[PDB]
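Take a look at the structure set out below.
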Amino acid sequence: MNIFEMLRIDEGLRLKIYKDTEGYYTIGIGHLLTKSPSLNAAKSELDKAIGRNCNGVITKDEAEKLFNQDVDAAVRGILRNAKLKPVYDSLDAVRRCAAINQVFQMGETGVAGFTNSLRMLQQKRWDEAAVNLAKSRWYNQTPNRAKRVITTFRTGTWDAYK
Ligand SMILES: O[C@H](CCCl)c1ccccc1
């Protein structure tokens, strides 16, 4: 297991524009296109991202290219965030994947309310952090996935991903 295999499990792979769990136009391996309810706006974003007129459909290679970019961008983001970086750097490699996964799903601004969980993670108070992480809209709206990510933070193992 690694971050790519982990996010591939959590996000799936679809080659036509679909709506994600929040109802937003998405393609590939969880590549968010736009939060606009206009499908035409989503198609413009897709064409811009791929570099050709896609008409709402991409190839597996194209999906994987967006995925590489999106993972890279999640990490590089974390490292530019003065609140996230020290906690990320304090973690082992497996728990770092949990962090990348959550930021990929939620965005950086998405995790602004996680101040208390962040502190517990840096302190390596793993069971306490896991309890705090679940007190969230995130957990309530996507519990199966959140449970996996939280187990990864709690244990530093891949047990939730078999
Ligand atoms: O997945 C968590 C969310 C904030 Cl507790 C995370 C922890 C450490 C760095 C970046 C994200």
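This entry, so its header tells us, was determined using X-ray crystallography, 1.6 Å.
Just so it is clear, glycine is given a Cβ too, placed from its N, Cα and C backbone atoms.
Swiss-Prot lists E11 (among others) with the feature active site, proton donor/acceptor. DSSP assigns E11 (active site, proton donor/acceptor) to a helical segment in the three-state reduction.
Secondary structure at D20 (mutagenesis position), taken from DSSP and collapsed to helix, strand or coil, is coil. Every protein chain shown contributes to the tally, and the Cβ of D20 (mutagenesis position) ends up with 16 other Cβ atoms within 10 Å. Among the features that Swiss-Prot reports, active site, proton donor/acceptor is placed at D20 (among others), with the record citing experimental evidence.
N132 (mutagenesis position) carries a helical DSSP state (H, G or I). If you look up Swiss-Prot, you'll see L32, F104, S117, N132 marked as substrate binding site.
One mutagenesis experiment named in Swiss-Prot is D20 to A, N, S or T, and its note says Complete loss of enzymatic activity.
Swiss-Prot gives this note for the published mutagenesis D20 to E or Q: Loss of 99% of enzymatic activity.
One entry in Swiss-Prot concerns the mutagenesis experiment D20 to C. Its note says: Nearly no effet on specific enzymatic activity.
Same-chain residues at least 6 positions away in sequence with a Cβ under 8 Å from that of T26 (mutagenesis position) are, in sequence order, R14, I17, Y18, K19, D20, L32, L33. Under the heading of mutagenesis, Swiss-Prot lists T26 to E and annotates it as follows: Complete loss of activity at neutral pH; covalently bound substrate.
In the three-state DSSP assignment, the secondary structure recorded for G30 (mutagenesis position) is coil. Just so you know, the Cβ of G30 (mutagenesis position) picks up 21 other Cβ atoms within 10 Å once every protein chain is counted. As a published mutagenesis entry, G30 to F appears in Swiss-Prot alongside the note: Almost complete loss of enzymatic activity. The enzyme is destabilized by 1.5 kcal/mol.
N132 to I appears in Swiss-Prot as a mutagenesis experiment; the accompanying note says: 5-fold decrease in enzymatic activity. Cβ neighbours of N132 (mutagenesis position) (same chain, under 8 Å, six or more residues apart in sequence): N116, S117, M120.
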Substrate binding residues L32, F104, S117, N132: largest Cα-Cα distance, in Å and rounded to whole number: 27
Pairwise Cα distance for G30 (mutagenesis position)/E11 (active site, proton donor/acceptor) [Å, integer]: 5
Cα-Cα, whole number of Å: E11 (active site, proton donor/acceptor) versus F104 (substrate binding site)? 10
